[PDB]
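Before any comments, here is the structure.
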Amino acid sequence: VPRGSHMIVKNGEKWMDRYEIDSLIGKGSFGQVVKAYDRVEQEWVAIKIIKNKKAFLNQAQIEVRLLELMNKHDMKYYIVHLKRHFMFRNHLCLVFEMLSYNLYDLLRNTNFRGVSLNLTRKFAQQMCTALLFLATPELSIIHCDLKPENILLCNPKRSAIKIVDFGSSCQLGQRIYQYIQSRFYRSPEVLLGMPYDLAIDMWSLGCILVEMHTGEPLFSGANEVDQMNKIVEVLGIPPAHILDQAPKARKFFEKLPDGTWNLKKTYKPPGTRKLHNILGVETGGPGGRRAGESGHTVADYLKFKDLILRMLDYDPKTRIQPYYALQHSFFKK
Ligand SMILES: Cc1nc2ccc(-c3cc(N)nc(N)c3)nc2n1C[C@H](C)Oc1cccc(Br)n1
């Protein structure tokens, strides 16, 4: 008799005379991931096991529908492929291609020194092409949980990547959750309790590309208030037209009589932490480690910093969209 929501995983057991369970290869809020051998297909698979709990089951039904939608608009370009799903022992089970480790593990492999600007640019091209495909009118899909941990290497030897975990994903106009995105990668509009569109994913990507090159999160807030303050340190006070609509503006800011917003009394002065110095543009890159190294020139750093600031625009209406981000000078050969 199953106790609560957990499937009890036993290694070596064979499910429906097809899946030979090998090991637990991951765990999350939604349940767990197992490495399994598919006898029929004669190959390795990762099976996401959804917890036998109603909230998680409903969200995983939306994951199957969106994964099926995306996989039907194919050949494969940058989204994890859903092979099939089935009910087993009262758990919904999602079968995926066996993949390599996540981009946070890749950073930990090189002691958080960071990947080269050349590798950062290859990850940025695949991510922007992926966000371009999500923005397709037939899809209009918001990932909502972009982070290094939901970006997987196909193979440890190459740089090809796939986006995984559409567990909190929604389509444009089907927002159902106030509280979304991992805090470090959480957009201003989500912190402010505002409605969101596909632009919140471009905000996550900006934060992610800086972290891959520096080896550290751009915005490492301990809580929502700390997170907002860390963003203001770099980007300054948000435009008044945005704060005037934000339900949670008075969680971090206060209106003055003359009608200008400032930070709640109780960090660097707003906008004084320059991305220019965080990238060490003129002083040899992150911790000065890329000094003189080929492909890390001041000119190369200026194009990258330019593209990142367009990704971190406070206005979702003027935040660079996937198509225009691919036309950026940071990508021309
Ligand atoms: C080796 C491998 N191939 C995979 C293929 C797909 C998935 C996967 C995982 C989740 N949460 N959602 C989807 N839609 C697909 N996960 C794979 N994994 C484990 C991966 C490295 O770890 C990960 C990655 C993310 C979450 C967790 Br826990 N662990």
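Each residue's number is its place along the chain shown, starting with 1.
This entry, so its header tells us, was determined using X-ray crystallography, 2.3 Å.
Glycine is treated like the rest: Cβ placed from N, Cα and C.
Noted in Swiss-Prot for the protein shown:
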type     : residues                                                                                         : note
ACT_SITE : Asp145                                                                                           : active site, proton acceptor
BINDING  : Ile25, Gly26, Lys27, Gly28, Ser29, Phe30, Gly31, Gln32, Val33, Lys48, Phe96, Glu97, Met98, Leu99 : ATP binding site
MUTAGEN  : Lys48 to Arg (Swiss-Prot position 188)                                                           : Abolished protein kinase activity
MUTAGEN  : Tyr179 to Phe (Swiss-Prot position 321)                                                          : Mildly reduces kinase activity. Does not abolish autophosphorylation on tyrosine residues
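Structure with Swiss-Prot features highlighted.
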| residue | record | Cβ contacts under 8 Å, 6 or more apart |
| --- | --- | --- |
| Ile25 | ATP binding site | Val33, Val34, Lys35, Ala46 |
| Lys27 | ATP binding site | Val33 |
| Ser29 | ATP binding site | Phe56, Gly167 |
| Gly31 | ATP binding site | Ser5, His6, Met7, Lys48, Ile49, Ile50, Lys51, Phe56, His91 |
| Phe96 | ATP binding site | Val45, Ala46, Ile47, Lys48, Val80, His81, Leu82, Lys83, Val164 |
| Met98 | ATP binding site | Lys35, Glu43, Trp44, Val45, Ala46 |
| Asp145 | active site, proton acceptor | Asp165, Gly167, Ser168, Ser169, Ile180, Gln181, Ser182 |
| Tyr179 | mutagenesis position | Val190 |
ATP binding residues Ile25, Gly26, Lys27, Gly28, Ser29, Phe30, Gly31, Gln32, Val33, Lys48, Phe96, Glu97, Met98, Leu99: largest Cα-Cα distance, in Å and rounded to whole number: 21
Among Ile25, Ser29, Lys48, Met98, the recorded positions whose C-beta sits under 6 Å from ligand 1: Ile25, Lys48, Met98
Three-state secondary structure, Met98 (ATP binding site) (per DSSP): coil
Packing count at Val33 (ATP binding site) (other Cβ atoms within 10 Å of its Cβ): 19
Assigned element (helix, strand, coil) containing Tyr179 (mutagenesis position), judged by DSSP: coil
